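Quick notes on the structure that follows.
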Amino acid sequence: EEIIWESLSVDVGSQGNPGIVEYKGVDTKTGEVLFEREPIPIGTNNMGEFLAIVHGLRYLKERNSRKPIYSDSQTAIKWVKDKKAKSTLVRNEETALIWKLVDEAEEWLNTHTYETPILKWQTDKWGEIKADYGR
RNA sequence: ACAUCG
DNA sequence: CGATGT
Ligand SMILES: [Li+]
Ligand SMILES: [Li+]
């Protein structure tokens, strides 16, 4: 119904899918960029969306912040809830990096606690999520 | 179908 | 138009 302006919004961007993947997190209220991941040579949209949420969780926990996270990704929200990124991407030498980060993100989820609400950004009603790459 | 990525 | 996902 109502946007929770006191929140962190995350989103993936890519060049190709599979292709070059990056992600960022922004203050929903101001659009200030709070973190940005160095481009990863090969990954999928959903792997990047998953990493972005998990990085948001870690970012907020380190800062003792109870703010929620907005994501526009039905897939990644579920993967985080399950603590399991069910990606179809082949595991080979050229995808090793993204899969290492995904495996490490799952490992973090399985060794830490959080209460952060992970909320669906309602693009149809509210427009593009504030972290969108506008591509 | 729904949610995304280009 | 194509790919990633539930
Ligand atoms: Li997105
Ligand atoms: Li986006």
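By Swiss-Prot numbering, chain A shows 61-195, in order.
Structure determined by X-ray crystallography, 1.5 Å.
Cβ from N, Cα, C; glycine included.
Annotated Mg(2+) 1 binding site per Swiss-Prot: A:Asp71, A:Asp192, in sequence order, evidence recorded as experimental evidence. Under the DSSP three-state reduction, A:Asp71 (Mg(2+) 1 binding site) is assigned to strand.
Positions annotated as Mg(2+) 2 binding site by Swiss-Prot, on the basis of experimental evidence: A:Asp71, A:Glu109, A:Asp132. When secondary structure is read from DSSP and collapsed to three states, A:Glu109 (mutagenesis position) falls in the helix class. For A:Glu109 (mutagenesis position), the count of additional Cβ atoms within 10 Å of its Cβ stands at 26 [all protein chains shown].
Under its mutagenesis entries, Swiss-Prot includes A:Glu109 to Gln with the note: Loss of activity.
Experimental mutagenesis is annotated in Swiss-Prot for A:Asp132 to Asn, with the remark: Loss of activity. In three-state terms derived from DSSP, A:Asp132 (mutagenesis position) belongs to neither a helical nor a strand segment and is classed as coil. There are 20 other CB atoms within 10 A of the CB of A:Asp132 (mutagenesis position), with all protein chains counted.
One entry in Swiss-Prot concerns the mutagenesis experiment A:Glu188 to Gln. Its note says: No effect. DSSP assigns A:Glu188 (mutagenesis position) to coil in the three-state reduction, placing it in neither a helix nor a strand. Around A:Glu188 (mutagenesis position), the same-chain residues at least 6 positions away in sequence with a Cβ under 8 Å from its Cβ are A:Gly194.
Quoted from Swiss-Prot, the note on the mutagenesis of A:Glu188 to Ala is: Strongly reduces activity.
Sequence-distant contacts of A:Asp192 (mutagenesis position), defined by Cβ-Cβ distance under 8 angstroms and a gap of at least six in the same chain, are A:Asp71, A:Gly73, A:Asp132. In Swiss-Prot, a mutagenesis experiment is listed as A:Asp192 to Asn, annotated with the note Strongly reduced activity with manganese. Loss of activity with magnesium.
Under 6 Å, Cβ to nearest atom of ligand 1: this is the test, and of the recorded positions A:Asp71, A:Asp132, A:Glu188 it is passed by A:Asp71, A:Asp132. Every protein chain shown contributes to the tally, and the Cβ of A:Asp71 (Mg(2+) 1 binding site) ends up with 25 other Cβ atoms within 10 Å.
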